Amino acid sequence: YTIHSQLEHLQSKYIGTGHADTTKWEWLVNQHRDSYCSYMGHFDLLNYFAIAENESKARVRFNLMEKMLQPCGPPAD
Amino acid sequence: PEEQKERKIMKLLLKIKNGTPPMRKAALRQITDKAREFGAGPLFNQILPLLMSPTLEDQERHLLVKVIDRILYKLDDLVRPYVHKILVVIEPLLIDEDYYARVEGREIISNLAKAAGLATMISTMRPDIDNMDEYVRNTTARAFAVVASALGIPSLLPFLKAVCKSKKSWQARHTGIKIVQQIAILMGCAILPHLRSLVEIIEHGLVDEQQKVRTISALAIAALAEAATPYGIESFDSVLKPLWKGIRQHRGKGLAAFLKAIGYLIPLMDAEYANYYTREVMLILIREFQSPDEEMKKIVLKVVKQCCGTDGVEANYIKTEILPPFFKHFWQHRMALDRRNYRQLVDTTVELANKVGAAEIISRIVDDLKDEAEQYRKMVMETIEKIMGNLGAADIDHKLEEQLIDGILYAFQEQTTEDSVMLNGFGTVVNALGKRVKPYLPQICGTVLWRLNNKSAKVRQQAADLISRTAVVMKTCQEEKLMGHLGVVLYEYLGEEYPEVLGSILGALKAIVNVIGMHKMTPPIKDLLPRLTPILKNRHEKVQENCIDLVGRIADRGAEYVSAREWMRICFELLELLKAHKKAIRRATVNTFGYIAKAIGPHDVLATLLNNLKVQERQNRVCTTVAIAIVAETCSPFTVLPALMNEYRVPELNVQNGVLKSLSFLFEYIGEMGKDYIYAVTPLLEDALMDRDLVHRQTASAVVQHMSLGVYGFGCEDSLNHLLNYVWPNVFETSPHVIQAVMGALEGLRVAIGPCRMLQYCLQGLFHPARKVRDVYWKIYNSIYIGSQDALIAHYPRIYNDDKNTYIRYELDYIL
Amino acid sequence: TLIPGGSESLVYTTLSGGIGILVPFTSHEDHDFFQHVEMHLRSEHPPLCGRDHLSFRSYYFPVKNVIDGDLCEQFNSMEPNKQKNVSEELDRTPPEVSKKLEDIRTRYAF
Amino acid sequence: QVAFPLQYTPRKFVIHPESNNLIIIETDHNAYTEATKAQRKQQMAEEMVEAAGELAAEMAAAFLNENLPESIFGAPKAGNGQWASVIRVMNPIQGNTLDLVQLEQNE
Amino acid sequence: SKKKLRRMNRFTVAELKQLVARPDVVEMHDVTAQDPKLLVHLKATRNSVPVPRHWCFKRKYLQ
Amino acid sequence: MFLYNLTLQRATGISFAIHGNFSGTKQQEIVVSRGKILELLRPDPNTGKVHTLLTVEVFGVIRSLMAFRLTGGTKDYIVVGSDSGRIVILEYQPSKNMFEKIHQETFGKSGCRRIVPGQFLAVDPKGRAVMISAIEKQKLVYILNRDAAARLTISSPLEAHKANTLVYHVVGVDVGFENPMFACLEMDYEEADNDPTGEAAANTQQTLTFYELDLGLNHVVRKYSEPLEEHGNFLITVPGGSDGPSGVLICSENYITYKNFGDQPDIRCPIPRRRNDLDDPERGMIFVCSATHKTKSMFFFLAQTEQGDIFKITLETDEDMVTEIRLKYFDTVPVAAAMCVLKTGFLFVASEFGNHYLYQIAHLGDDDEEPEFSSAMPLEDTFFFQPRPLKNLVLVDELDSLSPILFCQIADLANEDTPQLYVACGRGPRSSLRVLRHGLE
Amino acid sequence: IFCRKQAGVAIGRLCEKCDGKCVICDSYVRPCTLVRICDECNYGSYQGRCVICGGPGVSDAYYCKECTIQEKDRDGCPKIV
Ligand SMILES: [Zn+2]
Ligand SMILES: [Zn+2]
Ligand SMILES: [Zn+2]
């Protein structure tokens, strides 16, 4: 259970993990944020979207980082 | 009165002094926020007498200076009226033979004058630079260094200009000059933003009448050079001349220090300057080559290294100019007798060798191989060894190399300490003589052998060592008589009983047998190895290491010369080296089991290993299981897998677990190679994953882990899928070892099978009705997520969107 | 197939200006050869940028039955010391390796 | 390489086995077709005429006469849901666009 | 109490099976999910792999 | 099956670039990054032809690339932040023509995660520290000191773990031998996920903030937040220290802003648009890429805009403050993944889709019958301008690229025997169908 | 119990009782990579100690090749404090 002190330290360590009660909302929103961080990181899906819509890389990443805030609806209750 | 009260509540420095770390947290936090409201008014009078209390300890000081610095950051203004008090009570600390008193006073005064006012400082400590006492001048000067740390030189530099241009007092000019050298000590690199401003400050006193100021300014040149080395290719001609003249028209510690400082000026200069400047300073150097002084020796020799080590000065210059007085006055016993001079004289003399060759330096230090202070000839071979080892033996001519080899022999006999000094000297010197050494191999060996005959152990051991050094070149002679000598004479000393010599003898024999192969060894290995077998019982780490090394060489190469029956007996003896207390022995034992499996076939050694698995006590069971893995790796695994698998049926625990652990190591050793025996082994693991016991499933899971990490990337994913079907049910488990080996199997299986398959296994129980099952699935999915969170982006399901959220990902189903 | 009489191939053309081919193997001798070539190359000549090669090529789902011609073809630009070490593990000469490297592009592509 | 331009993003294409002749379908998001391009240009010139002040100050001609090549000058194409297309019939061996079908507004 | 209110907050297995779009999945383990609409959408996703049998059982895995 | 994987033509498209004297000389080298590739080119000043010296594989993703010079050395190291949990330090050996790994620091797990650093990375303008940063919850800082032999060292890293915070950019602010410090953007999705109404979605403000070193006390202290008016993408650094003031140009939508902490009253300027354009009444405008020419004489920025238009920016400054801003229309070139503005009078315009260009600078972008714009010029209305063909820049070089290769077809569709490749490539108006063949023209 | 406050560049060491095993896997074999610890479990009287015994730092804690295959060696100072 000191293992648990370390393990909810691990929950505090890695944003996106889970535990047996985790809610569909936390799960899917964390995966959605991660999806955004990687669309930004990988230099080429950025071209994919930039080219799919008719936007430009500054436009693209600005949208993405705005969306990063409430990507999957408002919260659960 | 509120002021006395504020001090009253302020003495929760007791809360911080005594108490829990809880107490520390309460008080530390409250005051770190109250540092304004409480103020420094009461603090400082509570605070100074503890910081001056005679035995406040290292970390008490550390914590209280933590306090003073952060509360002074906090209260830039709310510490104001206590400045001269803090100042004069801490001042002697920067000028203080405790480097950390210097450091800590320096840091807190940095922060003090920093969040404080410069005015007060200047006001108080102007009239003390002119003072009469060198004591107070040094204290205030190193204070001023700390205050420049606290604030910054710029705000001060004109007042420095004043305290250094004073025509009232020389006391104050000396004071400003040592302030200069002091910052030059403290801030270090941080000076190049000025880099000449201080040089201007100092140009006034190297010509001065008071030797005190003159020579402390020389040392200021030294200190500025020191902090002012490497970077600083710009502005420097504007002061070159006072340095130049004071060098000679001066006398002192400052001059030697200045020679190191102008060593920084010899690297940073150009021909028409670095020819005139060097050529001029060399005659200074020749008069200083007899300087008794230690830091003199350091500075002048460092200087010389860079100075007579440039491309401005031709070999002729040094060889006729520096060398005679240099060799004359530093190649007296005194320098090798000295603890500093030994090594540093080395440094610069090796560099002058690098400069001008060996056929003069070697000649100048030949007969120092026959002096009195054994430390001396010890030094001279230390040098010569470094020298020829870096440079080569091509430069040394005939008579030179002779006197060298001979002084070498002497040093080594004369030896009276247990040191690698003379050993390494010898090794290097012949390592560089290369092929030059042919004609003295009778001499060299005859010496070593007569030593090998001595009564006292120590010299015997030494001669064994020296053989182990020169072993390889003993070859390059092609000394029939002589390498034959060393062969048979070491076969003699194989009877020693000082483990420290016996080990080295074994080393030297091994390093002979490496050059000269088996079938022309001087003792035929047909008599060597029979002599070696009774040594394997010597229960000592070094002799055991070297003996098993030598027997491993022989059994590898000689193989057929020894008989199968001999190898079998030696197997039976190895079986109980697996209990030595040292791990090097046990790893060597396993390796030789491998070699014996190569020489003789695998089957008998494997039979003798299973019977050992039947033993108890774990650390020799585990090392035989390593050995089984090794035999299987060398002689292909199909030879051993049937016997292992079949032995998995003897109904005992320690042995079923031995089989499982051995397959673990085998797939790790095989790695990709397991791509062959994965099929053979699956139906046995599925057999033991359908229950037989806790330990049965714990061990089959470990086997799955290692198979998966070995077969990563070779396509045997259908088999690991099949075994997932059987491992995954154990997911709900409780015993720590069992569930832990299960989780390990699933990380291995995650890389080997991919993260789709395992996310699908983990889908349905994320949101399931029980909390035991929710928790295990979130444990797994956490570990699947941490590693390989980025594949999953293409593996997540499709999760429909209800009313007030959006949950589908339309990004991914744009058509194109 | 690209060059005349060259055996069949898979051309793949990416979205960043990359074009390449995946080419079968005809003999476990070829197969095992490059298999070992790169199995050593990963160990003694890892990528520059911190990564592991096995894990980069098994980013999403693990690797299965593809050898990294672009790691293999790096033996050329390696250093003589390592060129030795590895080709000696193969106990072929750096000539043997490098020619067996070049020719496999020779019979498929250019 | 040798490169024969297009003006809308290329989506896909198919082959004509008879004449070696290449039918490309090209299409873009966030763009007006040729028609609406010119039409809202001249229409903005109209609403531009209406400053009611000297009537005299005439820029509309220069509007309809300028054509700044989007190939360097970026594409005067905007909106959000605004699509544009083309089918083109070209020769691979030389870049003649032997036919051009240029479609409707949002198709 | 809180447990009684959320137990009554829980629904009928027929409530579920009629609500849901894919009714094959529904079991009382789901009817006992603190989020049964999720739990059932998950269990009805493609390619996913259901919990082992034996979490209910009192006997351990292969005893 | 058993397959062997071969790449015939490397990836050509460019994503990142840096410019520096990567061979110690004052001939400048350019280090660009393809997808999983680090490629180094040196532009010859004589013809104006860029020779692609060194093209290397890295087997990873280059997420971040930034060169730096040590305080006074003559070399130009590279700091690469990629998708492993490591920061790596690189150098050129022209003697072996090879990139060399000086140091290597692990700090976490692999893959393009979300809370593990590596997406953003900045330095301090002098070369004293680097910061590595994620898009949530994590940033570290590394200190760099020459060793005695001046062979670089790197000590353990610092920390700035702050939960529930995005980052739209991080950049080093130019201080003069003070503690170095960094300007990040930020945001805080926290409340907007505590509010069941979606109110806090709106009404949340970027916070242009500064963290600061304390090399003496060896930690990073949060100095200066300031709630910004509106989210803007990034922050161009103002050449401080001795030259220039300090401060950041916040490139927000429609508005570019000077700002620095202390006494400065914050400076605005709306963006001048092209006139009579055909763009949607809604469409905003953002500054895409930038590049700064800071020289003996002075400094200036170029920033580019969606329709490809480049602008010039210099600082009209009094004693310690700047006073007002002048953005004056330079020219319009392809949309850029990066600009690398050389000395020797060129600039590298790294195209984003298609052939990427090398222009040479002809006129400083000053003193002609193009208008003047300003942060002091008040107005009720905007500015405009009317663009034109290349005035201040002259197209020296044109490097080909397939990025993007939107479709292909192998065939033998000339009478030749060997097959050609028909590559449908390029974006929008700059697209094309292009013929590849194995021959050389 | 673990320190786990993140890694660094300071090597760890082993007492002679603890000589030979990996830090977690508890192996005795095939060690591949060296161990690194945090500054906080690096300082002071804890300089050069046994991550396991607490005994004097003499031999170098290492990482069993399994632990490096599964990258359980990329978490930092695992000191049982
Ligand atoms: Zn381990
Ligand atoms: Zn620790
Ligand atoms: Zn221990």
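Throughout, chain E uses Swiss-Prot numbering, with the displayed residues spanning 450-512 in order.
For this deposited structure, the header notes the method as electron microscopy, 3.0 Å.
Backbone N, Cα and C atoms are what each Cβ position is placed from, and that goes for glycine too.
What Swiss-Prot says about the mutagenesis result for E:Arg471 to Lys is this: Does not affect methylation by PRMT9. In sequence order, E:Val489, E:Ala493 are the residues near E:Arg471 (mutagenesis position), counting only same-chain partners six or more apart with C-beta under 8 A.
Swiss-Prot documents E:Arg495 to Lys as a published mutagenesis change and attaches the note Does not affect methylation by PRMT9. In the three-state DSSP classification, E:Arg495 (mutagenesis position) falls within coil.
Within its own chain, E:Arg502 (mutagenesis position) has no residue 6 or more apart in sequence whose C-beta sits under 8 angstroms from its own. What Swiss-Prot says about the mutagenesis result for E:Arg502 to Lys is this: Does not affect methylation by PRMT9.
Same-chain residues at least 6 positions away in sequence with a Cβ under 8 Å from that of E:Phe506 (mutagenesis position) are not found in this chain. DSSP assigns E:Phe506 (mutagenesis position) to coil in the three-state reduction, placing it in neither a helix nor a strand. What Swiss-Prot says about the mutagenesis result for E:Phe506 to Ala is this: Does not affect methylation by PRMT9; when associated with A-510.
One mutagenesis experiment named in Swiss-Prot is E:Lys507 to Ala, and its note says Moderately diminished formation of omega-N monomethylarginine but greatly reduced formation of symmetrical dimethylarginine; when associated with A-509.
Within 10 Å of the C-beta of E:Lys509 (mutagenesis position) we count 15 further C-beta atoms, all protein chains included. Quoting Swiss-Prot on the mutagenesis of E:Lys509 to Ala: Moderately diminished formation of omega-N monomethylarginine but greatly reduced formation of symmetrical dimethylarginine; when associated with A-507.
Among the mutagenesis experiments that Swiss-Prot reports, E:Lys509 to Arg is described with the note: Moderately diminished formation of omega-N monomethylarginine but greatly reduced formation of symmetrical dimethylarginine; when associated with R-507. Abolishes formation of omega-N monomethylarginine and formation of symmetrical dimethylarginine; when associated with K-508 and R-507.
Experimental mutagenesis at this site is recorded by Swiss-Prot as E:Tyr510 to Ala, annotated: Does not affect methylation by PRMT9; when associated with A-506. Taking the Cβ of E:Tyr510 (mutagenesis position) as reference, residues of its chain lying under 8 Å away and at least six apart in sequence are, in sequence order, E:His503.
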Nearest-integer angstrom distance between the alpha carbons (Cα) of E:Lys507 (mutagenesis position) and E:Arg495 (mutagenesis position): 31
E:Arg471, E:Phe506, E:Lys507: the mutagenesis positions whose Cβ falls under 8 Å from a chain B Cβ: none
Alpha-carbon distance [E:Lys509 (mutagenesis position); E:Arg495 (mutagenesis position)] in Å: 30
Secondary structure of E:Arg471 (mutagenesis position) (DSSP, helix/strand/coil): coil
Listed mutagenesis positions adjacent to ligand 2, that is, members of E:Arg495, E:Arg502, E:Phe506, E:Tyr510 whose C-beta is under 6 A away: none
